[PDB]
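> Please read through the structure below; I'll follow up with questions.
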Amino acid sequence: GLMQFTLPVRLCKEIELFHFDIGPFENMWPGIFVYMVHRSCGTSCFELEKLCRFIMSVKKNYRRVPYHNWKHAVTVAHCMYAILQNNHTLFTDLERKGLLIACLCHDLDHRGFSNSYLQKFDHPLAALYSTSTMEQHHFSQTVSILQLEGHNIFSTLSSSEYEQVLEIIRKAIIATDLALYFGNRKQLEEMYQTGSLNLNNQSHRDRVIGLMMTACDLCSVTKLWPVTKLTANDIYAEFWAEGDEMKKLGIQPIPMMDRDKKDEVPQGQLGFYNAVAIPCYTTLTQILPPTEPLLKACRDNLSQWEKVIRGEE
Ligand SMILES: Cc1ccc(Nc2cc(C)ncn2)cc1
Ligand SMILES: [Mg+2]
Ligand SMILES: [Zn+2]
């Protein structure tokens, strides 16, 4: 109980900021995650031995793909930590517990392919889950790991608290399906603007947690430019491989996924910032003012992509 995780001074300070990069030392990422649980939740939220065994089973079930990997899981969990730490009184005990775990598990066993490619390939998972195919699989993998012996980190919860936290995790993980984000954000925009947004309404909380999950999942676009730019290479490495697999099925991929159309990447990033990222962080900042730094960083990176197009870099 008296065993705190501490980080080196530079990490201890920078981990509190939204734009923190977890670094290239894979063996420090479990300790970074536990440090965040302990400060975000409490040293008592989880049995350290069960938590450590849960983390290492989660790690083992992420694959060696360029982007949707163990580093992404921990990066997405850090963005949730930053949001929760800047919005101390807004979230229940169960939510803080559930949401950091949801973020760590949100892409479990990702193969580097979109829901679209699974459907066109006719992957078995596509027959098992018609919509949010990979996200229903990620939640399934999470429950599977929670049921390994010595891995049930929620064992101290009551029967009703247990069902509540697994429901928080399920909705949070499903919400990382970008196809569901567009309608969710529009509904939240309308509710904020007409003044009907009510955080005591459970349906409303669910929507706000969904937007937080999109915000954390996209948080590559809220880092300092050198991080954002290098992460884009990993993102497009997956997209281009999916494009190659589309061509093998006899289907011309969308230009975003076609490695023959790399020249179009700068303009594709503009579309993505304007259609997805900026709208996402704008609505989030309206609902949770202390997340403005995510919007500010996203805007700075849009301006950097505009400079790439103008040949200034
Ligand atoms: C499946 C998936 C969806 C969105 C992202 N984030 C992105 C996307 C793009 C186009 N540019 C930068 N970041 C990554 C993966
Ligand atoms: Mg995902
Ligand atoms: Zn993700």
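For chain A, we keep the numbers from Swiss-Prot: what you see runs 724-1036, in order.
Going by what the header records, the deposited coordinates were determined by X-ray crystallography, 2.0 Å.
Just so you know, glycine gets a Cβ as well, placed from its N, Cα and C.
In case it's useful when we look at the structure, here is the feature table from Swiss-Prot:
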ACT_SITE  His791  active site, proton donor
BINDING   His791, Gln992  3',5'-cyclic GMP binding site
BINDING   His795, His829, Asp830, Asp940  divalent metal cation 1 binding site
BINDING   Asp830  divalent metal cation 2 binding site
MUTAGEN   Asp830 to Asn  Reduces activity 1000-fold
MUTAGEN   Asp830 to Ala  Loss of activity and of zinc binding
> Within 10 Å of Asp830 (mutagenesis position) (Cα to Cα), which of the recorded positions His791, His795, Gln992 do you find?
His791, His795
> Using an 8 Å cut-off from the Cβ centroid of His795, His829, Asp830, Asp940, can you name the remaining same-chain residues around the divalent metal cation 1 site, in sequence order?
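Not counting the recorded site residues, we get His791, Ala796, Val799, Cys826, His833, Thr899, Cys939.
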> Would you please pick out, from the recorded positions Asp830, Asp940, the one with the fewest other Cβ atoms within 10 Å of its Cβ?
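Comparing Cβ neighbour counts within 10 Å for the recorded positions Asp830, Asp940 gives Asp940.
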> Translate the DSSP assignment of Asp940 (divalent metal cation 1 binding site) into the three-state scheme.
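Note: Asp940 (divalent metal cation 1 binding site) is helical by DSSP.
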> Out of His795, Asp830, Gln992, which recorded positions have CB atoms lying under 6 Å from ligand 2?
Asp830
> What does DSSP say about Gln992 (3',5'-cyclic GMP binding site): helix, strand or coil?
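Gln992 (3',5'-cyclic GMP binding site) sits in a helix per DSSP.
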> Express the distance between the Cα positions of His795 (divalent metal cation 1 binding site) and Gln992 (3',5'-cyclic GMP binding site) as a whole number of Å.
19
> For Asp830 (mutagenesis position), what is the secondary structure by DSSP, using just helix, strand and coil?
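Going by the DSSP assignment, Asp830 (mutagenesis position) belongs to neither helix nor strand, so it counts as coil.
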> Between the Cα atoms of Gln992 (3',5'-cyclic GMP binding site) and the residue listed as 'active site, proton donor', find the distance and write it as a whole number of Å.
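The separation of the Cα atoms works out to 18 Å.
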> Within 10 angstroms of the C-beta of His795 (divalent metal cation 1 binding site), what count of other C-beta atoms is obtained when all protein chains are considered?
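By my count, 23.
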> Work out how many Å separate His829 (divalent metal cation 1 binding site) and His791 (active site, proton donor) at their Cα atoms, rounded off.
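Between the alpha carbons of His829 (divalent metal cation 1 binding site) and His791 (active site, proton donor) there are 10 Å.
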> Give the distance between the Cα atoms of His791 (active site, proton donor) and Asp940 (divalent metal cation 1 binding site), rounded to the nearest whole Å.
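Here the two Cα atoms lie 10 Å apart.
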> Which Cβ among the recorded positions (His791, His829) has the fewest C-beta neighbours inside 10 Å?
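Each of the recorded positions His791, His829 was scored; lowest Cβ tally within 10 Å is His791.
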